[PDB]
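S.K.: Dropping a structure here in structure tokens format, bear with me for questions.
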Amino acid sequence: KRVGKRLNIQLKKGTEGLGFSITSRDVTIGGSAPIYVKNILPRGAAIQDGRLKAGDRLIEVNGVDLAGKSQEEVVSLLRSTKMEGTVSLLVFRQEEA
């Protein structure tokens, strides 16, 4: 099984997105593929907030289930978010032991 733990991180939108890029497992064309922060950019609310780092998988965003949406769908929901809007992104951290 996969070890690790889930975490909840809410970031306050600040125009310059959140400073986090997400990758797609690419399980299927359009069915259900797990998305996880490919890397935390040095310009956003995430890095400034210091709560959500890289190597995490988005389990839910703003109370939404990203278990079937898509990469563009996921990125779309975050991209839709505007300034003055705390986006609660539930991530999943995994250890290497």
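Following Swiss-Prot, chain A shows residues 454-550, kept in their order.
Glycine residues also receive a Cβ, built from the backbone N, Cα and C atoms like all the rest.
Take a look at what Swiss-Prot says about it:
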DOMAIN    461-546  domain 'PDZ 2'
MUTAGEN   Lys458 to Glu  Reduces binding to membranes containing phosphoinositol lipids by half. Abolishes binding to membranes containing phosphoinositol lipids; when associated with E-546
MUTAGEN   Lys491 to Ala  Slightly reduced binding to membranes containing phosphoinositol lipids
MUTAGEN   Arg504 to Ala  Slightly reduced binding to membranes containing phosphoinositol lipids; when associated with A-506
MUTAGEN   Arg504 to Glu  Abolishes binding to membranes containing phosphoinositol lipids; when associated with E-506
MUTAGEN   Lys506 to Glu  Abolishes binding to membranes containing phosphoinositol lipids; when associated with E-504
MUTAGEN   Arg532 to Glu  Almost abolished binding to membranes containing phosphoinositol lipids; when associated with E-535
MUTAGEN   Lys535 to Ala  Reduces binding to membranes containing phosphoinositol lipids by half; when associated with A-532
MUTAGEN   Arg546 to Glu  Abolishes binding to membranes containing phosphoinositol lipids; when associated with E-458
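I'd like these features described in context: how deep, what's nearby, how far apart.
M.R.: Following the DSSP three-state reduction, the secondary structure of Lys458 (mutagenesis position) is strand. All protein chains considered, the CB of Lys458 (mutagenesis position) has 9 other CB atoms within 10 Å.
Around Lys491 (mutagenesis position), the same-chain residues six or more apart in sequence whose CB sits under 8 Å from its CB are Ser474, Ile475, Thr476, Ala507, listed in sequence order. In the three-state DSSP scheme, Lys491 (mutagenesis position) falls into the strand class.
Following the DSSP three-state reduction, the secondary structure of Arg504 (mutagenesis position) is coil.
Around the Cβ of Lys506 (mutagenesis position), 16 further Cβ atoms fall within 10 Å across all displayed protein chains.
The Cβ of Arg532 (mutagenesis position) lies under 8 Å from the Cβ of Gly470, each of these being in the same chain and 6 or more residues away along the sequence.
Within 10 Å of the C-beta of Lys535 (mutagenesis position) there are 9 other C-beta atoms, taking all protein chains into account. In the three-state DSSP scheme, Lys535 (mutagenesis position) falls into the coil class.
Neighbour count (other Cβ atoms within 10 Å of the Cβ, all protein chains): 14 for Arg546 (mutagenesis position).
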S.K.: Between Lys506 (mutagenesis position) and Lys535 (mutagenesis position), what C-alpha distance do you get in Å?
M.R.: 21
S.K.: Out of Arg504, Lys535, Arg546, give those mutagenesis positions positioned within 10 angstroms of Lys458 (mutagenesis position), comparing C-alpha atoms, in sequence order.
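M.R.: Correct set: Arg546.
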